[PDB]
Each structure stands twice: as structure tokens, then as C-alpha cells.
Amino acid sequence: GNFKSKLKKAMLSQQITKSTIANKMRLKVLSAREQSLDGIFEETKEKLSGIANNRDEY
Amino acid sequence: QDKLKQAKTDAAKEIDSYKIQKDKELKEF
């Protein structure tokens, strides 16, 4: 029975282990969408400065 | 009468020592 429990624990840990991996594997992917989007906004800010320096159009 | 061996039959110790060694397969996995 000891064996049993120990084995289960190991498997359970592996379960949690994989449950952990996928989790972060998701979070970075989502983060990958965020950062790119952030970059887009950064570009906009830069351009918002450009139009802000064109006095006649501004 | 060899009834003393009846007690000596209690070990028989390696019968479970080998079992524990095999159960070490869980630690190996």
C-alpha cells in the first residue's frame, strides 16, 4: 500500500507538473499577443508626435 | 520433533526484501 500511495503521488505530481507547464505555455502566448499589440500602440504614439510637429496640419 | 524450524520458517526474510527491492521501481519511475 505504501508503494501504491507513493506511485500515486508521483503520478499526481506529474499531473500537476504538466498542468503547470501548459499554464505558463498559455500565458506567454497571450503575452505574445499583448506585447505585439503594445508595440502597435508605441508606433501610434511615435506617429502622434510626428503629426504633432507638423504645425500646419496640427 | 523439529518444531523449532517452525519458528525458523518465519524468515523467510528475503521473501519480502526482494519485494521491497522490486517496489523500488516506483522510485526509479
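Chain A is numbered as in Swiss-Prot, which gives 60-117 for the residues shown.
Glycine residues also receive a Cβ, built from the backbone N, Cα and C atoms like all the rest.
A sphere of 10 angstroms centred on the C-beta of A:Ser78 (mutagenesis position) encloses 9 other C-beta atoms. According to its DSSP assignment, A:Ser78 (mutagenesis position) is helical. For the published mutagenesis A:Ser78 to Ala, Swiss-Prot gives the following note: Reduces ATPase activity by 88%. Prevents assembly of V1 subunits at the membrane.
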